[PDB]
Amino acid sequence: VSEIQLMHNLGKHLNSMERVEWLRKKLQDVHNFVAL
């Protein structure tokens, strides 16, 4: 529940080392602000 098509597409849904790419692209979503 809540992990709909658009929600699951957010950072392709991750776990930990994958899950960080989500937190990196989220900072780069605010302004195409490339993270690391």
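Going by Swiss-Prot, the residues shown for chain A are 33-68, listed in order.
Going by what the header records, the deposited coordinates were determined by solution NMR.
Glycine is no exception: its Cβ is also placed from the backbone N, Cα and C atoms.
Copied over from Swiss-Prot, here are the features:
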- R51 to A: Reduced affinity for PTH1R (MUTAGEN)
- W54 to A: Strongly reduced affinity for PTH1R (MUTAGEN)
- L55 to A: Strongly reduced affinity for PTH1R (MUTAGEN)
- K58 to A: Reduced affinity for PTH1R (MUTAGEN)
- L59 to A: Strongly reduced affinity for PTH1R (MUTAGEN)
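Classification of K58 (mutagenesis position) by DSSP places it within a helix. Within 10 Å of the Cβ of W54 (mutagenesis position) there are 14 other Cβ atoms, across all protein chains. Take the CB of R51 (mutagenesis position) and look out to 10 A: across all protein chains shown you find 12 other CB atoms.
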